[PDB]
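Have a look at the structure below before the remarks.
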Amino acid sequence: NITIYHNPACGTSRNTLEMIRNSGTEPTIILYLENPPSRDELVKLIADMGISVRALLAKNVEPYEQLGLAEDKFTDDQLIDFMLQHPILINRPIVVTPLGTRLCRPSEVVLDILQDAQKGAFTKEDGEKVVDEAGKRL
Ligand SMILES: [Cs+]
Ligand SMILES: [Cs+]
Ligand SMILES: [Cs+]
Ligand SMILES: [Cs+]
């Protein structure tokens, strides 16, 4: 049972999706930009990821810039509500499996929570080797 909050226009997200597939399961794919999680779901993801609310913020997207979010003037709940109102602020990809939830940045973070091993060598789309044929992380 795997879910990925995916942005097809982001290389890290594409790389993550293909690593998931290379472990042999096809995940549930949520285009968070158009189908963002609910407030309750979003709080849970953040808790399960073990990161701060602010570490989940995508920088260099228009709401981050225009809302002044780089400044330390926002509570965590304010930041969660901005994320819900402007889903492009949610950094990507988030992946949930039976073993846990991670913000998969860099994409190979996802190897921690995939239950089955990669089924063969995996190379990122830009040529960066991740795992060889033997299954060793390079
Ligand atoms: Cs939802
Ligand atoms: Cs693992
Ligand atoms: Cs292998
Ligand atoms: Cs890259």
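All residue numbers given for chain A refer to Swiss-Prot; the residues shown span 3-140 in order.
Method of determination (from the header): X-ray crystallography, 1.8 Å.
The backbone N, Cα and C atoms fix where each Cβ goes, and this holds for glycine too.
Per Swiss-Prot, the feature active site, nucleophile maps to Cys12; the stated evidence is experimental evidence. Here the Cβ of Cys12 (mutagenesis position) has 16 other Cβ atoms within 10 Å, regardless of which shown protein chain they belong to.
Mutagenesis annotation in Swiss-Prot: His8 to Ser, described as Mutant is sensitive to arsenate; the structure shown retains the original residue. Annotation note: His8 (mutagenesis position) sits in a coil segment as assigned by DSSP. Residues near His8 (mutagenesis position) in space but far in sequence (CB under 8 A, at least 6 apart, same chain), listed by position: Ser15, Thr18, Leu19, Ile31, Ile32, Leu33, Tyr34, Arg94, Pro95.
Listed in Swiss-Prot as a mutagenesis experiment, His8 to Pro, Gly or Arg is described as follows: Loss of reductase activity. Mutant is sensitive to arsenate.
The annotation that Swiss-Prot gives for the mutagenesis experiment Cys12 to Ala or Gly reads: Mutant is sensitive to arsenate.
Its Cβ placed at the centre, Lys61 (mutagenesis position) has 10 other Cβ atoms within 10 Å. Listed in Swiss-Prot as a mutagenesis experiment, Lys61 to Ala, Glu or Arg is described as follows: Mutant retains arsenate resistance.
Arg94 (mutagenesis position) falls within neither a helix nor a strand when secondary structure is assigned with DSSP, and so counts as coil. Its own atom aside, the Cβ of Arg94 (mutagenesis position) has 23 Cβ atoms within 10 angstroms in the protein chains shown. Experimental mutagenesis at this site is recorded by Swiss-Prot as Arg94 to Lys, annotated: Loss of reductase activity. Mutant exhibits slight resistance to arsenate.
In this structure, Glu127 (mutagenesis position) belongs to neither helix nor strand by DSSP; it is coil. A 10 Å cutoff on Cβ-Cβ distances gives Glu127 (mutagenesis position) a total of 11 other Cβ atoms nearby, all chains included. For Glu127 to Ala, Swiss-Prot lists a mutagenesis experiment annotated as follows: 6-fold decrease in catalytic efficiency with arsenate. Mutant is sensitive at high arsenate concentrations.
Looking at Swiss-Prot, the entry for mutagenesis of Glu127 to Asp says: 13-fold decrease in catalytic efficiency with arsenate. Mutant is sensitive at high arsenate concentrations.
Where Swiss-Prot documents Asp128 to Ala as a mutagenesis experiment, the accompanying text is: 4-fold decrease in catalytic efficiency with arsenate. Mutant is relatively resistant to arsenate, but is more sensitive at higher concentrations. Cβ contacts within 10 Å of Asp128 (mutagenesis position), excluding its own Cβ and spanning all protein chains shown: 7.
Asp128 to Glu appears in Swiss-Prot as a mutagenesis experiment; the accompanying note says: 7-fold decrease in catalytic efficiency with arsenate. Mutant is relatively resistant to arsenate, but is more sensitive at higher concentrations.
The local packing around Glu130 (mutagenesis position), expressed as other Cβ atoms within 10 Å of its Cβ over all shown chains, amounts to 13. Looking at Swiss-Prot, the entry for mutagenesis of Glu130 to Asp says: 5-fold decrease in catalytic efficiency with arsenate. Mutant is relatively resistant to arsenate, but is more sensitive at higher concentrations.
Among the mutagenesis experiments that Swiss-Prot reports, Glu130 to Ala is described with the note: 3-fold decrease in catalytic efficiency with arsenate. Mutant is relatively resistant to arsenate, but is more sensitive at higher concentrations.
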Hits among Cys12, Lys61, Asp128, i.e. mutagenesis positions with CB under 6 Å from ligand 4, come out as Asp128
Students should find that the Cα atoms of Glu127 (mutagenesis position) and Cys12 (mutagenesis position) sit apart, in Å rounded to an integer, by 11
